[PDB]
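Take a look at the structure below.
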Amino acid sequence: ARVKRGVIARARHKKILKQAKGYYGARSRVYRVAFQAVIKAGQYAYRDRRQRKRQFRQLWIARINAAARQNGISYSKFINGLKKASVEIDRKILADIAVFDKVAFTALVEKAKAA
Amino acid sequence: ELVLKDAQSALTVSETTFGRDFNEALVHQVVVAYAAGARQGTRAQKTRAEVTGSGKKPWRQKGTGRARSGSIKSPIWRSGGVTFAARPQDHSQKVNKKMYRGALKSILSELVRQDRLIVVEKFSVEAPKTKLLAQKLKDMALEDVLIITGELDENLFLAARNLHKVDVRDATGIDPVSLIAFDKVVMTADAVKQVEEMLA
Amino acid sequence: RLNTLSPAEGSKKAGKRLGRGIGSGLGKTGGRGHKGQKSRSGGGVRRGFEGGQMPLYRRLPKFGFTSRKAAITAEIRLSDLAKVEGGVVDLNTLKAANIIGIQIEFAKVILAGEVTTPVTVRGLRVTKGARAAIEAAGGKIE
Amino acid sequence: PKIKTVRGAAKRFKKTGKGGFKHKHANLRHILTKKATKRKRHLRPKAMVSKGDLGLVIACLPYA
RNA sequence: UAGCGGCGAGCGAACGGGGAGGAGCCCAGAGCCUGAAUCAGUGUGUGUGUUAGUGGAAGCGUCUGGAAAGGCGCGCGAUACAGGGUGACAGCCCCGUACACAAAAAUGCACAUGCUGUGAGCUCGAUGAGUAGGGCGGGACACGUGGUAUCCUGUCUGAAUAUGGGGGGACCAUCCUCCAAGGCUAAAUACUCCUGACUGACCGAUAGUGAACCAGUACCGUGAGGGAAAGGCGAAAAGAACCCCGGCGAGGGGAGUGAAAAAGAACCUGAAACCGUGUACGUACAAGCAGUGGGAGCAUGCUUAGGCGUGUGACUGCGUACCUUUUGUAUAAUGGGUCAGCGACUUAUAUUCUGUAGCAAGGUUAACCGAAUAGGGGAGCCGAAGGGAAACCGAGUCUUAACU
Ligand SMILES: [K+]
Ligand SMILES: [K+]
Ligand SMILES: [Mg+2]
Ligand SMILES: [Mg+2]
Ligand SMILES: [Mg+2]
Ligand SMILES: [Mg+2]
Ligand SMILES: [Mg+2]
Ligand SMILES: [Mg+2]
Ligand SMILES: [Mg+2]
Ligand SMILES: [Mg+2]
Ligand SMILES: [Mg+2]
Ligand SMILES: [Mg+2]
Ligand SMILES: [Mg+2]
Ligand SMILES: [Mg+2]
Ligand SMILES: [Mg+2]
Ligand SMILES: [Mg+2]
Ligand SMILES: [Mg+2]
Ligand SMILES: [Mg+2]
Ligand SMILES: [Mg+2]
Ligand SMILES: [Mg+2]
Ligand SMILES: [Mg+2]
Ligand SMILES: [Mg+2]
Ligand SMILES: [Mg+2]
Ligand SMILES: [Mg+2]
Ligand SMILES: [Mg+2]
Ligand SMILES: [Mg+2]
Ligand SMILES: [Mg+2]
Ligand SMILES: [Mg+2]
Ligand SMILES: [Mg+2]
Ligand SMILES: [Mg+2]
Ligand SMILES: [Mg+2]
Ligand SMILES: [Mg+2]
Ligand SMILES: [Mg+2]
Ligand SMILES: [Mg+2]
Ligand SMILES: [Mg+2]
Ligand SMILES: [Mg+2]
Ligand SMILES: [Mg+2]
Ligand SMILES: [Mg+2]
Ligand SMILES: [Mg+2]
Ligand SMILES: [Mg+2]
Ligand SMILES: [Mg+2]
Ligand SMILES: [Mg+2]
Ligand SMILES: [Mg+2]
Ligand SMILES: [Mg+2]
Ligand SMILES: [Mg+2]
Ligand SMILES: [Mg+2]
Ligand SMILES: [Mg+2]
Ligand SMILES: [Mg+2]
Ligand SMILES: [Mg+2]
Ligand SMILES: [Mg+2]
Ligand SMILES: [Mg+2]
Ligand SMILES: [Mg+2]
Ligand SMILES: [Mg+2]
Ligand SMILES: [Mg+2]
Ligand SMILES: [Mg+2]
Ligand SMILES: [Mg+2]
């Protein structure tokens, strides 16, 4: 028996165009172009789930290095000082304590000074 | 044995034919085969050979900027094509004698456990009238049935064409899908004697 | 109940359908490589073609001849001996039971398995191992 | 329709009990005086086809 | 399979067996005796059937809606619930349907059948010459001239004629077989331009016929010839009286029909590309597959008295499209303007292998007959033993003078 394939096409195109919804020019409107944009977007989305973790880790270290040199220590010594006193606090939090509770960040720099 | 509903006589029915285990694969195969045998398979499209058009190359190979063609009957053109046009074909398939018999035995054995099978004595309507047949199913307390008889009375047949949930047959003409499809089944003591002796 | 019926496990195998996307595994070239005579529609090569090298069935020499007498002789198995008429199995009576084909003048009983009743064979060739058995059952040949 | 046998192959081969095909050896039609006897003796008896070139033989003569 | 074959590609029988089907006679002529069997026509009978036909069963009260067959409750016919219509899905409103009856004429037939007309039983005797065969050259037979039988012949020739001749696959001799060179012949089988039913795991307007529409038309070609596109308002035209702007126009707006006029003749639904109009945010010191991860601001909704979602996306890290072909492509190699539709591993028959079901030293039927997808029909196939080129032997056998 014959199968008209008109209902199903638009179903699977509309799925894709709805993902491209937002893109500039044809990349939004036109299926052929959108399909590529949607896939490349996926590739990048996958690729940057990895880079998200790196970028933030740089960004924290920068904050900590800045915050330490206010108190008079370079990051490399500050981390080695913390690790030598078996301190387990990660970068993410150190970058938060750097910004927020500077009285608490000061005491970490003393805690690290011992070693 | 199988006791009757208006006698209580000990019918010594065979154990090897009716007391059997169900075999779903075989039954499925036979019931599929029976359906597939019901196809007539009358249908045809027409390939680029049989389409009504010229042989002529519409335009020459090179020179023109268009995409090389050599037919207005080719499947990638609007009008004329269907790459793989079906021909009228025989969809029926072989089922082995013993497979078929075994399936009928297997489905006819299951009705004893389901209690769909109703065995009866002298079952016959008085005259060719649906009014009687329709009323006499209420006393027996049935509805969607397959009546099977050895001594095929014309009176019973005539007045069961228009009745849809009833289907009358001869014991000779029992089927795989027919026994399975209908909810209840009605068999005469002669009919079961004939089926028992036929299947063996 | 008609809709309840399902086949056996591994009975139906779906079947390969070619050219239907990437996820299908096979698709774009229906499991038939890139290019060459084998990939082309109506491709491949005739039976016994080793690419211009003289094929095995021509470099080897032909031998023998088909005998006409070999087609009209049969090898009767001793197990199918006593399945006719008491113990009389000449040729036509053996032929009547559909043990050997019609146009078969000569025939020969060989050893195989089991004799119970005494069988007198006559007008028929018999094998030494069978003759020991047929006599050991009881029946005398000719 | 039915598969036709490659008749040329049917004459040069013969089916055995296990499934293999016996064939007659080559290099024994002519130019025999120069060939040593020890060859001519070993090229006389029938030989089984090697498993490498069996698939060709099975295809070109399927019926026995 | 046996054969044929640059023994390649390929082609490929017959005998014999199942069925379908059945049927046999005239002339190369004489006696007694003759219309008696036989057909080939004319009028003529019933069993009848075909081109007009007729009849042809049985439903309502409520609710919802523009409209009832619908939901809802009791019904009521069925040798009729095949099917089709009717303001939404009808067994019972109408057409029908089974089913019962139809023909003045034109008949299609098959048996009585008077009959221009045609010849039986049975004696004795005949039984198809430029022919069979041959030489040469071709062709047909599965058989390609080959060791090549057999039939047909263009050419050149030439028998014997039932105390006789042909065939039995070079050829020859006994046995078996038939009687050429003269004729007729129904059925099984092929086929559908065509006139009816009936069915589709056939299509549903780019499909299906080229052609659902006034299509083999328009149009193209000197001609042969090629050859399109183009379906649907609504239940019913009830197709918009009359006013208004306008060129006593096109088009529109009110009023009015209708259930509905973003159903108003382009008229069911009305997608996409494509072009618009408003609303929110962004955008005139900023470089690049235009996204992605971060991300303030800004515009906005919810419950709470604080958190969440949607839109936009300043700035900023990374980031050279997709396909094809390739050792290798952002490549400045190929292909694509876009969208919508169509567009590519199928079918039949054989064969081997895997799975799966049946039954098992057995398994299975084909055609076909069949109150028929039952059951008969095992003709046959395949298997149960091979070895040998083969005769032949056979749990062995081949090799060999013979095998430790
Ligand atoms: K009526
Ligand atoms: K003459
Ligand atoms: Mg989807
Ligand atoms: Mg161009
Ligand atoms: Mg173009
Ligand atoms: Mg078409
Ligand atoms: Mg197709
Ligand atoms: Mg797979
Ligand atoms: Mg795969
Ligand atoms: Mg792959
Ligand atoms: Mg390619
Ligand atoms: Mg290549
Ligand atoms: Mg290749
Ligand atoms: Mg070469
Ligand atoms: Mg037989
Ligand atoms: Mg051999
Ligand atoms: Mg070897
Ligand atoms: Mg041919
Ligand atoms: Mg009427
Ligand atoms: Mg009502
Ligand atoms: Mg009702
Ligand atoms: Mg409606
Ligand atoms: Mg009449
Ligand atoms: Mg009349
Ligand atoms: Mg004659
Ligand atoms: Mg001649
Ligand atoms: Mg001759
Ligand atoms: Mg030829
Ligand atoms: Mg001869
Ligand atoms: Mg002759
Ligand atoms: Mg001979
Ligand atoms: Mg004649
Ligand atoms: Mg005829
Ligand atoms: Mg005929
Ligand atoms: Mg159907
Ligand atoms: Mg459809
Ligand atoms: Mg069309
Ligand atoms: Mg259209
Ligand atoms: Mg449409
Ligand atoms: Mg209408
Ligand atoms: Mg004017
Ligand atoms: Mg509207
Ligand atoms: Mg329009
Ligand atoms: Mg409508
Ligand atoms: Mg519309
Ligand atoms: Mg625009
Ligand atoms: Mg600026
Ligand atoms: Mg730029
Ligand atoms: Mg720029
Ligand atoms: Mg960058
Ligand atoms: Mg690169
Ligand atoms: Mg490019
Ligand atoms: Mg460029
Ligand atoms: Mg390309
Ligand atoms: Mg281009
Ligand atoms: Mg053998």
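Residues 2-201, in that order, are what chain B shows, numbered as in Swiss-Prot.
Determined by electron microscopy, 3.4 Å, according to the entry header.
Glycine residues also receive a Cβ, built from the backbone N, Cα and C atoms like all the rest.
Here's what Swiss-Prot has on this protein:
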MUTAGEN   B:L134 to P  Does not regulate the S10 operon in vivo
MUTAGEN   B:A160 to V  Does not regulate the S10 operon; assembles into ribosomes in vivo
MUTAGEN   B:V167 to D  Does not regulate the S10 operon in vivo
VARIANT   B:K63 to E  In strain: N282; confers erythromycin resistance. Ribosomes bind erythromycin poorly and have reduced peptidyltransferase activity. 50S subunits assemble normally, even in the presence of drug, but assembly is cold-sensitive at 20 degrees Celsius
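Sparsest Cβ environment among the mutagenesis positions B:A160, B:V167 (other Cβ atoms counted within 10 Å): B:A160. For chain D, the nearby recorded positions by a Cβ gap under 8 A number none, drawn from B:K63, B:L134, B:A160, B:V167. A Cα-Cα distance of 10 Å separates B:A160 (mutagenesis position) from B:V167 (mutagenesis position). A separation of roughly 71 Å, to the nearest angstrom, links the Cα atoms of B:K63 (variant position) and B:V167 (mutagenesis position). The distance from the Cα of B:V167 (mutagenesis position) to the Cα of B:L134 (mutagenesis position) comes to 10 Å. Of all Cβ atoms in the protein chains displayed, 21 besides its own lie within 10 Å of the Cβ of B:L134 (mutagenesis position).
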